[PDB]
2 protein chains.
Amino acid sequence: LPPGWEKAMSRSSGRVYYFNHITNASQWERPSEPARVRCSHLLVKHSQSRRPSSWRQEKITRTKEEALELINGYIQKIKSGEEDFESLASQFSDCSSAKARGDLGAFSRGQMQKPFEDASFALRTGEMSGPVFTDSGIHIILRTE
Amino acid sequence: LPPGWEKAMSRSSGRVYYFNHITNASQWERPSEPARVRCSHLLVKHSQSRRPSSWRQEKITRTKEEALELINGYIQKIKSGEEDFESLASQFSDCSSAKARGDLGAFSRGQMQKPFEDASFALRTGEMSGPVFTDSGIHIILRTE
Ligand SMILES: N#Cc1ccc(-c2ccc(-n3cc(C[C@H](NC(=O)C4(c5ccccc5)CC4)C(=O)N[C@H]4C[C@@H](O)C4)nn3)cc2)cc1
Ligand SMILES: N#Cc1ccc(-c2ccc(-n3cc(C[C@H](NC(=O)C4(c5ccccc5)CC4)C(=O)N[C@H]4C[C@@H](O)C4)nn3)cc2)cc1
């Protein structure tokens, strides 16, 4: 019902779930803007990233589809409680923020690349995005404030 | 005569000076390609910028002429030693690289807009640009590596 949400059916299980077309998040439960938000992220870069390099690898060669598989694995592990978002960011994020558990600090509109901004402002506090595609790569976003 | 450097005559002084038509650097003293360079910048946006918005201001309304006056003013404070480049970038850059004292990190050709890229690769390590004009606004570039 709320802006951007779709009620859908898994094509494998028939299970009802909810998908947000601004954050790309999905959740089983039916769902129910701030001047500034604070977000942490986990970035997985790919060969078409604007800067296909990070602390992890001088030259990033994984495809966009490989980056998306990695992101989807992190999301599964976070949603299941098997892993912490911020600990996965610290270990695997292709970002200089990985060291700060993926914290990018507070921002208003006008600072972040538009897809990351749109997802960040549409999250609830404590909520995680789905895969968010930017010029930089693929992100998961955790709104912290 | 390193790349883009040329000799000129000061009308008012009578003395030879040096100007770089790629970096817009100018200096009395005679001066003197890697895969990657590391540069810091100070960006001043204007109402005609590709994205008239930054972490400093939702709506950037200053004119291109006013943006250039601010840039010339900052270059003056830097060269006089009244302000470090880092202190002015931290306070007044319209790029959120202000958080990292203007540091954009290491990049290769292909990532940055051509006038910024060309200036960045034409600077030697430690050197600073004059006003560099992009679609994003007006930059002072400092090559750090
Ligand atoms: N220790 C430590 C430490 C070190 C570094 C950080 C860190 C903190 C903040 C950032 N960051 C980067 C950005 C800007 C940005 N970038 C982005 O818009 C996005 C992004 C892409 C890639 C990496 C990080 C952010 C969101 C999409 C970017 O590409 N912006 C463009 C200019 C145009 O108008 C959109 N803002 N903040 C980057 C790094 C934090 C902690
Ligand atoms: N803490 C922290 C922190 C916060 C932010 C950053 C930060 C890091 C990197 C960037 N950045 C922006 C860009 C895009 C680039 N952009 C550009 O080419 C230019 C640019 C404009 C505006 C801002 C920054 C760069 C040089 C002209 C651009 O516009 N490129 C175009 C695509 C076409 O092929 C040329 N790449 N990296 C922006 C911000 C780093 C650290």
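Numbers in chain B track Swiss-Prot; the residues on display, in order, are 7-38, 51-163.
Recorded method is X-ray crystallography, 1.9 Å.
Backbone N, Cα and C atoms are what each Cβ position is placed from, and that goes for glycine too.
According to Swiss-Prot:
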MUTAGEN   B:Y23 to A  Reduced affinity for KIF20B
DOMAIN    B:52-163  domain 'PpiC'
MUTAGEN   B:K63 to A  Loss of peptidyl-prolyl cis/trans isomerase activity. No effect on the interaction with IRAK3/IRAK-M. Abolishes IL33-mediated increase of IRAK3/IRAK-M protein levels
MUTAGEN   B:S71 to D or E  Loss of peptidyl-prolyl cis/trans isomerase activity, nuclear localization and cellular function
MUTAGEN   B:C113 to A  Loss of peptidyl-prolyl cis/trans isomerase activity; decrease in DNA repair of double-strand breaks by homologous recombination slightly less efficient than that observed with wild-type protein. No effect on RBBP8/CtIP
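Feature map: Swiss-Prot annotations on the structure.
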| residue | record | Cβ within 10 Å |
| --- | --- | --- |
| B:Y23 | mutagenesis position | 15 |
| B:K63 | mutagenesis position | 25 |
| B:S71 | mutagenesis position | 16 |
| B:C113 | mutagenesis position | 23 |
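In sequence order, B:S71 are the mutagenesis positions among B:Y23, B:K63, B:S71, B:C113 whose C-beta falls under 8 Å from a C-beta of chain A. Ligand 2 lies under 6 Å from the Cβ of B:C113, out of the mutagenesis positions B:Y23, B:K63, B:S71, B:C113. B:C113 (mutagenesis position) and B:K63 (mutagenesis position) have their C-alpha atoms 9 Å apart, to the nearest angstrom.
In this structure, B:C113 (mutagenesis position) belongs to neither helix nor strand by DSSP; it is coil. Separating B:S38 and B:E51 are 12 residues for which the deposited structure gives no model; the Cα atoms of the pair are 15 angstrom apart.
Straight-line distance linking the Cα atoms of B:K63 (mutagenesis position) and B:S71 (mutagenesis position), rounded to a whole number, equals 8 Å. Straight-line distance linking the Cα atoms of B:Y23 (mutagenesis position) and B:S71 (mutagenesis position), rounded to a whole number, equals 37 Å. Under the DSSP three-state reduction, B:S71 (mutagenesis position) is assigned to coil, being neither helix nor strand.
In the three-state DSSP scheme, B:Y23 (mutagenesis position) is classed as strand.
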